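**Q** The structure that follows is given in the form of structure tokens.
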Amino acid sequence: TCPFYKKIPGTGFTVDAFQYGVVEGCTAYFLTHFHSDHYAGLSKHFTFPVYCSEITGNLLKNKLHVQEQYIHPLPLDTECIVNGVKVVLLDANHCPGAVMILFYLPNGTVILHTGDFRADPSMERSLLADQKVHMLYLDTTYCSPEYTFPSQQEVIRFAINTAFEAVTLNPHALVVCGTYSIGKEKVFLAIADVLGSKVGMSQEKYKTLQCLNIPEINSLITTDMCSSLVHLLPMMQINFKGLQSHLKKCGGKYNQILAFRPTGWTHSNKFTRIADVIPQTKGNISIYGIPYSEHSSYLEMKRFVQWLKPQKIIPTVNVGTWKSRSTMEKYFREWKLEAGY
Ligand code: NI
């Protein structure tokens, strides 16, 4: 059944709750972003109101064929009334179109639902600074101190410098980047920019990217593989067998692959700096796992929460095991005693 951490008390609302059938007493279904664990259940047969960003609404219409009459896109950073309740959508610094949702309940309670987010100090100057938040529905994906990772900027600098060096040493090298969802577009777009190439991809992935309102996108991507030396493939294909196979397909245009797997966290982060990352190599194929995250590190999460000073925290991730739940509640208490709220 629908878990309690997907329901907004004092409203008829749910968040990211499309796989439970008709939720009893739900008058408006919000969707924070277009990732499959969150939209699971949506289709052209859905007939309840869906509230979301403009970008998420483009993907619902074009990818899932949700009918236009049930898509209610809202502008960001704008007070809006939904079924009698004031709400605001805020940028979540996750994937394109991802939002956090502020609910102003009739009784005076204010609730923030982060959806999935990568906490950032810039959020401390949004509409969140203007009033007290009582309850926080928090993306706790990486809520443990072992999870450190570099800035997105450091990671993109590494990728750009690696790719440009490799292709300038060997102009017959192909660059390949893995993907299995929206998000992390900076990785492949920054590499293609430095190389003076468009990114080549399947018709399905090109359609997905054309829903994202990215400026000048027609100048950066293409379905013509042959004209491109940065290719995007399913993340599943980013292994030696899959890559050897792909290289056969390019008909001797290329004699080397350099491939990127933008993972979340990996335990090489506990030891190794970004400067010191090395690839796995077999023959003329090299694969780099780069720690490009669209979720908060432990320290970024902690800073956001100690700034916001909520009265109650409800985790939305890692909630399935008692040991995970108890660990997270211990960190919450540490943060509160350290900061004095
Ligand atoms: Ni997500």
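Residue numbering for chain A follows Swiss-Prot; the residues present correspond to positions 700-1040, in that order.
Going by what the header records, the deposited coordinates were determined by X-ray crystallography, 1.4 Å.
Placement of Cβ uses the backbone N, Cα and C atoms for every residue, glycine included.
Here Swiss-Prot notes a mutagenesis experiment, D838 to N, with the remark: Impaired nuclear focus formation, reduced interaction with PIAS and increased sensitivity to cisplatin. Quoted from Swiss-Prot, the note attached to the mutagenesis of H994 to A states: Impaired nuclear focus formation, reduced interaction with PIAS and increased sensitivity to cisplatin.
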**Q** In which DSSP state, out of helix, strand and coil, do we find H994 (mutagenesis position)?
**A** coil
**Q** Could you state the whole-number distance in Å separating the C-alpha atoms of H994 (mutagenesis position) and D838 (mutagenesis position)?
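**A** The Cα atom of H994 (mutagenesis position) is 8 Å away from the Cα atom of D838 (mutagenesis position).
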**Q** How many other Cβ atoms are found within 10 Å of the Cβ atom of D838 (mutagenesis position), counting all protein chains shown?
**A** 24
**Q** Which of the three DSSP-derived classes (helix, strand, coil) applies to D838 (mutagenesis position)?
**A** coil
**Q** Looking only at Cβ atoms, how many others are within 10 Å of the one on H994 (mutagenesis position)?
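**A** Summing over all protein chains shown, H994 (mutagenesis position) has 22 other Cβ atoms within 10 Å.
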